[PDB]
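*Asks:* One structure is given below, represented as structure tokens, and several questions about it will come after.
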Amino acid sequence: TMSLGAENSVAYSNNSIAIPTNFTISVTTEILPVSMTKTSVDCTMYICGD
Amino acid sequence: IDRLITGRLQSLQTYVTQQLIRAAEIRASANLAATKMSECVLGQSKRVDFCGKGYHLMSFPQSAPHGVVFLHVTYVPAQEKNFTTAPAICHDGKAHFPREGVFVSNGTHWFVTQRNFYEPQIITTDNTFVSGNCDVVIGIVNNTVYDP
Amino acid sequence: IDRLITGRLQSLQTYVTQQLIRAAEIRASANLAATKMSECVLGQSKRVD
Amino acid sequence: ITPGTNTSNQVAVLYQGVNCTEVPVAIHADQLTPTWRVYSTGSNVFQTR
Amino acid sequence: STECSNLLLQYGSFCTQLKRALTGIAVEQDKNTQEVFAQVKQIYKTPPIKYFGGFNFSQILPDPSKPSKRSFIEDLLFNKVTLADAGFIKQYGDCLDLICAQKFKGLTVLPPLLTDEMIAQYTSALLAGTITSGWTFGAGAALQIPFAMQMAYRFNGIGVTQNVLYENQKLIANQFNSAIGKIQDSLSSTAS
Amino acid sequence: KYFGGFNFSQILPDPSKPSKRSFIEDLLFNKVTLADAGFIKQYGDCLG
Amino acid sequence: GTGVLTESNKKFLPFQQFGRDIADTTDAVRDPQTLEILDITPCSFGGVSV
Ligand SMILES: *[C@@H]1O[C@H](CO)[C@@H](O[C@@H]2O[C@H](CO)[C@@H](O[C@@H]3O[C@H](CO)[C@@H](O)[C@H](O)[C@@H]3O)[C@H](O)[C@H]2NC(C)=O)[C@H](O)[C@H]1NC(C)=O
Ligand SMILES: *[C@@H]1O[C@H](CO)[C@@H](O[C@@H]2O[C@H](CO)[C@@H](O[C@@H]3O[C@H](CO)[C@@H](O)[C@H](O)[C@@H]3O)[C@H](O)[C@H]2NC(C)=O)[C@H](O)[C@H]1NC(C)=O
Ligand SMILES: *[C@@H]1O[C@H](CO)[C@@H](O[C@@H]2O[C@H](CO)[C@@H](O[C@@H]3O[C@H](CO)[C@@H](O)[C@H](O)[C@@H]3O)[C@H](O)[C@H]2NC(C)=O)[C@H](O)[C@H]1NC(C)=O
Ligand SMILES: *[C@@H]1O[C@H](CO)[C@@H](O[C@@H]2O[C@H](CO)[C@@H](O[C@@H]3O[C@H](CO)[C@@H](O)[C@H](O)[C@@H]3O)[C@H](O)[C@H]2NC(C)=O)[C@H](O)[C@H]1NC(C)=O
Ligand SMILES: *[C@@H]1O[C@H](CO)[C@@H](O[C@@H]2O[C@H](CO)[C@@H](O)[C@H](O)[C@H]2NC(C)=O)[C@H](O)[C@H]1NC(C)=O
Ligand SMILES: *[C@@H]1O[C@H](CO)[C@@H](O[C@@H]2O[C@H](CO)[C@@H](O)[C@H](O)[C@H]2NC(C)=O)[C@H](O)[C@H]1NC(C)=O
Ligand SMILES: *[C@@H]1O[C@H](CO)[C@@H](O)[C@H](O)[C@H]1NC(C)=O
Ligand SMILES: *[C@@H]1O[C@H](CO)[C@@H](O)[C@H](O)[C@H]1NC(C)=O
Ligand SMILES: *[C@@H]1O[C@H](CO)[C@@H](O)[C@H](O)[C@H]1NC(C)=O
Ligand SMILES: *[C@@H]1O[C@H](CO)[C@@H](O)[C@H](O)[C@H]1NC(C)=O
């Protein structure tokens, strides 16, 4: 059975906050298609070759 | 030959329809790519989890065959710490609220710091603005406010 | 029987084309839903309406 | 179900939408792909949704 | 009709691309849910105490008093839509009347990869993240914060000073609870 | 090529290479070219 | 048929007489006269644009 993710519990309270003391600069790639192959078809040859 | 011609014509029509469907899909993808290019490379986008994951800073495009590649530079906070906090500070019967930060205490003394980085500072009248008294806000904690 | 096979095959092809069009529409709707989830649930959006 | 021919050749067979016990598919000889037996008396059979 | 299949074999590989298109559509449908819902790397759990600055979230957080871990709103939505569905059974046990006829013509339905329970778990994790952490969990590790502080900072985001919420918290919580109840009543109404 | 101590040599084009493509762009091209059916360079001379 | 006939590098086996391609096109033929393995390629075509 699939594992959705690691179980996590947040230490929520009336007076409790978590302020980060450091940071990480993260670079992530992202690939997006823009255009595909441009094609043309010749009916006079595809349907009836010679 | 009528039978073969009809079959091949139907096959060509099916191929053209599939090509049109893929053209619509690629058009949508290219529109999304152009929007991301404009909103991440040419500027900073406040849309969370749009230009990469985290707090977006800048994006560098890279050309790819039949597509584009974005290098999203993001600011990811790390190394957090527990901090007792209060919504307001009472000094002389009037409530005080942070200007642009939070109220935190290391267990002994209270401090004000920005929300995205632990940079504690002394509570000062220029770091807070007064609004109302100390009997309408829930969780207000009494503490001195330094006047310079 | 070839006439019947051609008719049935054309009907199946039309059904597949309709399914592809509906799948494209549903994919666009799902992309919009994912964007809305990301921009409104995971954060606060300044976009109007 | 295959892990890729580059890794291993053993495969797992999924029968879509049939109850294992209610449909004793392990008939002797006269089925499509008759060379297939996969009786699997030793290897367990898992019934999924 | 074996001979009909034999003569159809002369039609070339036409069922190949139809099957490929249907499989691609099914994979696309699975990926749609995988992308819209599975946006969190951790399954956050709400604390046992359900007090968040006086706000009431009992109608949207799941409860363990049901076999399916879904909230009241999710149950209302499921009951509203359950008039027409796949059929809830695909194991051929009860099929010897609408799905059976389609199945007898080779028109089957592939079950989704993500069950309703896992989608409900994703929604519950998103609720826990947005309640106990605000927007911080969406950009890294979840950072706890009182719900009143989160709402005050959201007010600051919309251009309203924080003291407004810290002075009208009771009224805002009452308004939010009334709005949630109104949404529940509207969904429970016959007008779907 | 000094930008506040940052390093952009992997994404800026290199004039030494005849094709003005960066290192990452070259990597992307080499990864995609494993399957490229768009042989526009072919013409009627393809009779071998 | 119509096409350009050229010398072929195909190593026809003695029983093999007709060559073919991916899609049912006899791109290689054997001469009924003095033996000669021959390739068949349709002569130059293309699109015309203004
Ligand atoms: C915030 O995070 C950064 C990055 O994790 C911390 O910088 C890191 O600091 C450690 C120790 O100061 C560096 O470790 C070093 O390892 C080499 C390995 O040979 C060793 O020779 C050094 O003596 C040192 O132990 C680590 O390289 C460095 N990381 C980077 C990217 O520079 C920083 O200290 C953190 N700041 C706070 C306040 O937590
Ligand atoms: C919470 O934070 C406050 C403020 O940073 C801590 O108070 C600080 O405690 C240190 C203890 O060494 C004090 O340093 C001492 O300063 C005197 C001069 O006043 C110097 O002569 C000593 O040699 C020593 O360096 C520091 O002054 C003091 N700061 C303030 C503003 O009171 C407190 O200890 C922290 N509590 C916890 C539990 O972390
Ligand atoms: C958050 O909102 C929920 C729903 O509005 C509140 O639960 C509701 O509590 C009231 C009583 O305080 C229930 O009314 C009574 O319920 C009993 C048992 O069902 C019924 O026999 C009575 O005739 C009367 O209707 C109401 O049913 C109940 N609703 C649900 C859905 O459980 C909850 O108390 C609120 N929590 C806070 C902290 O405000
Ligand atoms: C910015 O990043 C580039 C990454 O290409 C750095 O250039 C590369 O730096 C490495 C490490 O110094 C070089 O590797 C070394 O090269 C020398 C000379 O060939 C060799 O003797 C060593 O054994 C080692 O392999 C590498 O050659 C160099 N160039 C490339 C194309 O990788 C660059 O130093 C970074 N900083 C700046 C300011 O550009
Ligand atoms: C956070 O504060 C709330 C304030 O309402 C607490 O909720 C009350 O806690 C008291 C403690 O004895 C109970 O008697 C009440 O029944 C609770 N509810 C209400 C409406 O007053 C809550 O317990 C606090 N949580 C923590 C972790 O301190
Ligand atoms: C924080 O401290 C102030 C004063 O230091 C407290 O103010 C008290 O308010 C009550 C309300 O009637 C008065 O009876 C007391 O006399 C006040 N204290 C003093 C020293 O005069 C305030 O209550 C404190 N906050 C909390 C949450 O206890
Ligand atoms: C804060 O304290 C609580 C309880 O002591 C703990 O569960 C939680 O993990 C702590 N948070 C951090 C960031 O250490
Ligand atoms: C097979 O997998 C190995 C890694 O286990 C890899 O090194 C190898 O290139 C793969 N071969 C093929 C043909 O994919
Ligand atoms: C398969 O059949 C057995 C026996 O009839 C039954 O107990 C079991 O529930 C069935 N499984 C299904 C319908 O998924
Ligand atoms: C006749 O055809 C045979 C076929 O093997 C060939 O060997 C021979 O040289 C041909 N002779 C003439 C005169 O064409």
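Shown for chain E, in order and in Swiss-Prot numbering: 746-841, 848-943.
Positions of Cβ are set from backbone N, Cα and C atoms, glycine also.
One entry in Swiss-Prot concerns the natural variant E:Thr859 to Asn. Its note says: In strain: Lambda/C.37. A natural variant is reported in Swiss-Prot for this position, E:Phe888 to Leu, and the note states: In strain: Eta/B.1.525.
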*Asks:* About how far apart, in whole Å, are the alpha carbons (Cα) of E:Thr859 (variant position) and E:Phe888 (variant position)?
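*Replies:* Distance (Cα to Cα, whole Å): 40 Å.
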*Asks:* So which one is it: of the variant positions E:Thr859, E:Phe888, which has the fewest other Cβ atoms within 10 Å?
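*Replies:* Output over variant positions E:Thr859, E:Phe888: least Cβ neighbours within 10 Å is E:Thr859.
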*Asks:* Three-state secondary structure of E:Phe888 (variant position) from DSSP?
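*Replies:* Going by the DSSP assignment, E:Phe888 (variant position) falls within a helical segment, counted as helix.
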*Asks:* DSSP three-state call for E:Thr859 (variant position): helix, strand or coil?
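*Replies:* Coil, per DSSP.
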